[PDB]
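Engineer: My structure is below; once you've seen it, I'll send some questions.
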Amino acid sequence: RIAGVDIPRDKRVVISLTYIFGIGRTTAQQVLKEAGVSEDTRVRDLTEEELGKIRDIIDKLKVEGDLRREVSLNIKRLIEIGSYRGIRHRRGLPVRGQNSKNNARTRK
Amino acid sequence: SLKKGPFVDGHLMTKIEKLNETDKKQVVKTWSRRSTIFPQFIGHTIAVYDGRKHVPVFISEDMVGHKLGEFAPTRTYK
Amino acid sequence: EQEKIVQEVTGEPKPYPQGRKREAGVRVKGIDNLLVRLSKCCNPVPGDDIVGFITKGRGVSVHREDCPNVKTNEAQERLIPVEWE
Amino acid sequence: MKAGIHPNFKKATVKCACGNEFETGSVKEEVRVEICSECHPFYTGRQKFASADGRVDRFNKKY
Amino acid sequence: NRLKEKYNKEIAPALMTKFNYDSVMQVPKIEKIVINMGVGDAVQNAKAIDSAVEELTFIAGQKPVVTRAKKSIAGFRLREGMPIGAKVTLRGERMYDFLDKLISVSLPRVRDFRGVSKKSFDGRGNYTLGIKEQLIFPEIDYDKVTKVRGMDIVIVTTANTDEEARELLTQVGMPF
RNA sequence: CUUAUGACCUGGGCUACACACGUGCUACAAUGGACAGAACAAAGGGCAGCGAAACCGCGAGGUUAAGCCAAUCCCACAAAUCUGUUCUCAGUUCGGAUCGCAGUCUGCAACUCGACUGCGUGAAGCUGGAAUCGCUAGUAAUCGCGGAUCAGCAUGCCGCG
């Protein structure tokens, strides 16, 4: 697959492409705005000239590994420079600014 | 903030321009946790007040975009 | 049995949460009232002089110079000549 | 070469979506590829995107 | 067939002058390609052994062989006998054509493939491929893929030293 | 009690978190989700206060600014509803936390410690054990809106259909 990980062949055009890491719903709409494929066809049933225009737009964006690097780069950045928000990423506690006596069960 | 520039207090900009003009020198007890970090501050060590003491910290080429309040552990835990 | 008293006295570090009665005792290069801590690499006592290393954060370690940890320091600028006061 | 054990071996015509036509001998006859190695940009020396994108910020004064 | 004419007419004269060997007999070759499977599923599932008994045959039609572990291992809860993984051995014409599938086709389907491990030689002139996912080439057919185990590939050369097998794979086209 | 248990300033904290508890919303979907069309309220508030229209920003909004000390003008285009389109029963086109980056406002200042968008990420959960709680008719549940409080901030509480 273009992302290196598949889309299911029977879903619609927008939502199958949202399984691509880094690509959500509104990122899919900007691509298909440039593609112009009406967004409701079987993605088992396309042409490659149609899908070659799908490829190079994905080639233009931070999609597969690059978006996996740079946030993990930022995690490795801010922890190793102190930077208290680094410690909240570090210990297993919330980051964005919350209390602590309450639930916070996404991180312990 | 958004477009007013990164915020500094007048005393912080004063002594660091006295620091940058001649030579790097002793640490500075700031009480301005609230202030940002400018790219001129690199290599300047300063003392941030934590609530009960001024903790000395370092500024490198990576600790640039944030404020000074990222380096003030005010709530110690175990 | 008095070695068992040494076993039962574990709990004297328990008065070192909740603060301890401390002066400015490690005078930091003539400047007082700065966050420093005693080094656990080797104990800072008046043998050789005692030097404060600017850490990344979480305190300043008074590493007690002539230590194998203080001698192998990358970024020698972080070492500060401080006073035992 | 035991008979009745090995599956067949047919001269494959491997084709990439960018036009890279390639020849092997395989079990399947036709192989149509989205991105081959010659289509892959890391084989094209530096790839165009991530070589220019992998920079750190320039301690961004700009605003 | 394509790589052998490339290897004989182009690659072999190139490396010969590169290190000044005294004969064509001293020019190193890459003889055999052996592929391990090594699945320890038979402790839990004997039917999971049948996956990649059938599936590895589709990669290269030389059928892999039952590999029984020759020591009973209680820490893995494993007795002696008790087949663990399969063994694809491959030497000859199709194997460079298997390498033709590897460089040209397979490697861009590793979904975050980059400059692969340089220093993974045994100090002899032989190389191992670190592959953890088996969906590398368009035969794999995801809907008929229940088992997610990858594949281990060994490169065996006649390289008398090691650091020209370094330079062999570059002229072959192994990316780094 | 008193050159301190009083007064003033900075900054911290009242927001900590291995863990239980009440009390509240958003959900675990097809009586749903998504998009589009159509139509319908009551009550309250507005002078350094509301800000129309207009233009620009994907947007939160910015810009300038009519009108309104008010049944005149503005907040404010209500939501559920209805009709199409698409979705087809799975941890998914449900979930929306958690988290990254990019932003906007107010204010000296949003780091601890604000709200809200924009992009991404997409877990827990697929009606919850023993036991318990509310309700006699516009109530039960359900859906939005207004206001005190406030520079700023509501899943809070009043009050309204």
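Header says: electron microscopy, 4.5 Å.
Placement of Cβ uses the backbone N, Cα and C atoms for every residue, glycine included.
Pasting the feature list from Swiss-Prot:
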- D:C16, D:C18, D:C36, D:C39: Zn(2+) binding site (BINDING)
- D:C36 to A: The protein does not accumulate and cells grow very slowly (MUTAGEN)
- D:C39 to A: The protein does not accumulate and cells grow very slowly (MUTAGEN)
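Could you give the neighbours, burial and distances for every feature on this list?
Structural biologist: Here the Cβ of D:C18 (Zn(2+) binding site) has 14 other Cβ atoms within 10 Å, regardless of which shown protein chain they belong to.
Around the Cβ of D:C36 (mutagenesis position), a 10 Å sphere holds 25 further Cβ atoms from the protein chains shown.
According to DSSP, D:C39 (mutagenesis position) sits in a coil region rather than a helix or strand.
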Engineer: Apart from D:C16, D:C18, D:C36, D:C39, which residues in this chain have a Cβ no more than 8 Å from the mean position of the Cβ atoms of those residues at the Zn(2+) site?
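Structural biologist: Neighbours within 8 Å of the Cβ centroid, excluding D:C16, D:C18, D:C36, D:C39: D:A17, D:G19, D:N20, D:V33, D:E34, D:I35, D:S37, D:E38, D:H40.
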Engineer: Indicate the candidate from D:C16, D:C39 with the smallest number of other Cβ atoms within 10 Å of its Cβ, considering only these recorded positions.
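Structural biologist: Looking at the recorded positions D:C16, D:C39, the Cβ with the fewest others within 10 Å is that of D:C39.
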Engineer: Quick one: Cα separation, D:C18 (Zn(2+) binding site) versus D:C36 (mutagenesis position), in Å?
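Structural biologist: Per the Cα atoms, D:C18 (Zn(2+) binding site) and D:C36 (mutagenesis position) stand 8 Å apart.
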Engineer: For the recorded positions D:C16, D:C18, D:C36, D:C39, which ones lie near chain C, with a CB less than 8 A from one of its CB atoms?
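Structural biologist: It is none; no candidate comes close enough.
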